[PDB]
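Visitor: Got a structure for you, written out below as structure tokens; questions coming shortly.
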There are 6 protein chains.
Amino acid sequence: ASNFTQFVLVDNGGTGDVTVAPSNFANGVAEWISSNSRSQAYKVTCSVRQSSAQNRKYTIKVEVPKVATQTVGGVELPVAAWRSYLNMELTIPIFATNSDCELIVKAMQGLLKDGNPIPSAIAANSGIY
Amino acid sequence: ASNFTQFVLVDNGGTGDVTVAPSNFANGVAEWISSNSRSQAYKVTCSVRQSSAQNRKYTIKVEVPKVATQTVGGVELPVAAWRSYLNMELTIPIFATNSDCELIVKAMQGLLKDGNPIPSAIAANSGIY
Amino acid sequence: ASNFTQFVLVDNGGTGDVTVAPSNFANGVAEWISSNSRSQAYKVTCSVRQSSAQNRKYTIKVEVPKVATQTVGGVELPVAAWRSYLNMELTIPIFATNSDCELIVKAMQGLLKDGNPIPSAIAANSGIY
Amino acid sequence: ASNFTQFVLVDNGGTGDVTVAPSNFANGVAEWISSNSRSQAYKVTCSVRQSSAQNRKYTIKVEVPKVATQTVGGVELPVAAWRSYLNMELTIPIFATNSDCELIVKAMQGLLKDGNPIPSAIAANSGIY
Amino acid sequence: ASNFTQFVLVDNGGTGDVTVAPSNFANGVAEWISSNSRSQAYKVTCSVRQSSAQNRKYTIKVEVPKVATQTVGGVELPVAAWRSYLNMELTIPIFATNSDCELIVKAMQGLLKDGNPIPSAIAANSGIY
Amino acid sequence: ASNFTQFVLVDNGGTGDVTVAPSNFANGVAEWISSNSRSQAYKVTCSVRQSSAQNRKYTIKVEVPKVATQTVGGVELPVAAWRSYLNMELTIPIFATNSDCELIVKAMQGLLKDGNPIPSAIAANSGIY
């Protein structure tokens, strides 16, 4: 069941979607990027390992470009002003079954579902109030 | 209106859904828990801070328990056999607009969407290949 | 093309086969893991290195679990009651051609072929008699 | 009955097979040797012992020669230009039944089956890619 | 689709072409080798890394052998009389777009094109004058 | 057989080609540049020397400008953000004949030919996957 394929990272109803495609598999770490320069592209990486005696850990990283007023193909500096970073670590005990892992995935999806508090706060440049 | 509201963490289609409700805001950490004992409850936390002069950082954590009943000294107690921990750190430059932040939210949602590589690998107890 | 793919480790006809899938390639050691709980999964690893100026060495390891349920204090967990460990080291001189390597592989396959003395002894909990 | 018998180590169809025959059983180590000159012969050894209170350990070794003629000072001798060495160690707990042992053997056979990643890498003078 | 595929390293017009095929990806170094013994094979390697915060570096190496048969201790062995080594280091800023990278590739191709000064000098065992 | 002449570094089908012409021969090092400012020009250099007792080494360097969003004739800073560098070293044993050197040139051409893995990865801002 090979799964290292391109997917839609940002869905805009079919027009203007952001697709990321496989770009690197060095050291077993899967990497996806959008069709941009490295400084302006969406980037996804994912790897999993045995973190401890009784846990496995997925390490998932995402880079998102700032798009308002950007210059496509231009040199934008400083780098830290134009990019957002997501660092996500999922620790799962070795006892978890496929059913348990499906539940964990549902928890993450529900956490980030549109209309829920956490995505609402992020989208509104706000905290919890 | 306040964004500190209850939400469905695990959507099972209306029956057996896991709901978490606001439970604490002490020390600037927003907390949600399911309607269980503290030993067996699901848990969600979220905080935001000015990590540096030009970036803001969200710190989001989720705990998924595997519930069980443990006999301690001849008495049965509600415990969690183990817990799965999700840790998300999201750094956003102060220059990001609301539309830029909406892109970040859509990227995360698309990352975890059903059928996409990363959730499929997690649900299947496997890496990406 | 790529040989870091899913494969059938235990061929139980067509139904009930044990399949292992790539999970990790850290430090140049490829790792395959079967699905469901990691505590009960099969494990295969393989690495190759230049052991001397004239020799290359393959290191291959396989773990076969005995699946069981552990119950301690009323808490049930899926575990391996015990595991069987295979450690293989194969040294091949740099002078060997593709034809020579194919012959070496045939030797290993013939060593473990059904009806032959060594697989028969292993399958019968027996030595050589 | 007896498993200390002649067997086909390399199966080259029906003509040109490499057959090894019992030669020695000293110190509880069974040894098979192919025919013709010993300097060029294939070698297989196998022994089993109680490695710990709960484990039995098989030690299996195979030598594959590259046949050649050595000429020193006009004197010709049949030799092996070099040899490939396989060393296998298999540990099986005393609790394993005959069914469990048959499963372990199937795992080894499936590991080395044609088309699978590890035999393919060996036959192609290659690693995992 | 994966870009880790076999390719014709030396094009002789369809007869006598030298083909290299994927052979290893351990430690993040992609390797190709020809269908020969390791002592006589052609070799290609390629890796990419973030050399600094704003540049990426490709490291590409090729080995071209001059094959021969060497008598060592009265036994003939396949060796390389000597090897020619090509080492390429290519540094690209993160701000380069795909079109910018295509220009880099075209520049290298035009540099080595038949009839151009540098390949002519190399083929003629001479410098540029 | 003088060979220090202008050549087409980037071929765009006859219209828009990038030609580089001789611009310096100090210290015996041949240099070509395009018709631009030094900060925005294509630049090629080549020299050859006796690197060791049994090897000669060609040192070939190429500089390629970033063209997307450039400003022709403008001051573009920092320099490292607008230019890509190729450093290529070809080591050839003194025993190699003209025929051997022609084969080496073919190897380089095949390495960089359109549609092959290495140029494909570079053009797509990607590694090997």
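Residues displayed in chain B correspond, in order, to Swiss-Prot positions 2-130.
According to its header, the structure was obtained by electron microscopy, 1.8 Å.
Each residue, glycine too, has its Cβ placed from N, Cα and C.
As listed in Swiss-Prot for this protein:
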type	residues	note
MUTAGEN	B:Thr46 to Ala	Loss of repression of replicase translation. 80% loss of binding to the operator RNA in vivo
MUTAGEN	B:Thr60 to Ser	Loss of repression of replicase. 20% loss of binding to the operator RNA in vivo
MUTAGEN	B:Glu77 to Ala	No effect on the organization of the T=3 capsid, but with a loss of thermal stability. No effect on infectivity
MUTAGEN	B:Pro79 to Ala	No effect on the organization of the T=3 capsid, but with a loss of thermal stability. Complete loss of infectivity
MUTAGEN	B:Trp83 to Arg	Complete loss of viral assembly
Visitor: Going by Cα-Cα distance, pick out whichever of the mutagenesis positions B:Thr46, B:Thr60, B:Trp83 is nearest to B:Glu77 (mutagenesis position).
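Guide: That would be B:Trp83, nearest by Cα distance.
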Visitor: Which of the mutagenesis positions B:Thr46, B:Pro79, B:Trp83 has its Cα closest in space to the Cα of B:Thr60 (mutagenesis position)?
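Guide: Comparing Cα positions, the candidate nearest B:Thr60 (mutagenesis position) turns out to be B:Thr46.
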Visitor: Against chain C, with Cβ pairs under 8 Å, which of the mutagenesis positions B:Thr46, B:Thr60, B:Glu77, B:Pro79 show up? Give them in sequence order, please.
Guide: B:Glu77
Visitor: Where B:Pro79 (mutagenesis position) and B:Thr46 (mutagenesis position) are concerned, what is their Cα separation in Å, rounded?
Guide: 22
Visitor: Whole-number answer please: how many Å between the C-alpha atoms of B:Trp83 (mutagenesis position) and B:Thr46 (mutagenesis position)?
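Guide: Here the two Cα atoms are 19 Å apart.
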Visitor: Just how many other Cβ atoms lie inside 10 Å of the Cβ on B:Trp83 (mutagenesis position)?
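Guide: A 10 Å sphere around the Cβ of B:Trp83 (mutagenesis position) contains 19 other Cβ atoms.
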Visitor: Using DSSP reduced to three states, classify B:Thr60 (mutagenesis position) as helix, strand or coil.
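Guide: Assignment for B:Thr60 (mutagenesis position) reads strand.
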Visitor: Enter the number of other CB atoms within 10 angstroms of the CB of B:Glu77 (mutagenesis position).
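Guide: Other Cβ atoms within 10 Å of B:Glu77 (mutagenesis position): 11.
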Visitor: Who sits close to B:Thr46 (mutagenesis position): which same-chain residues at least 6 apart have their Cβ under 8 Å from its Cβ?
Guide: B:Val30, B:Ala31, B:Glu32, B:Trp33, B:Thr60, B:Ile61, B:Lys62, B:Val63
Visitor: Using Cβ atoms only, which of the mutagenesis positions B:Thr46, B:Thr60, B:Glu77, B:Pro79, B:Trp83 are under 8 Å from chain A?
Guide: B:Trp83
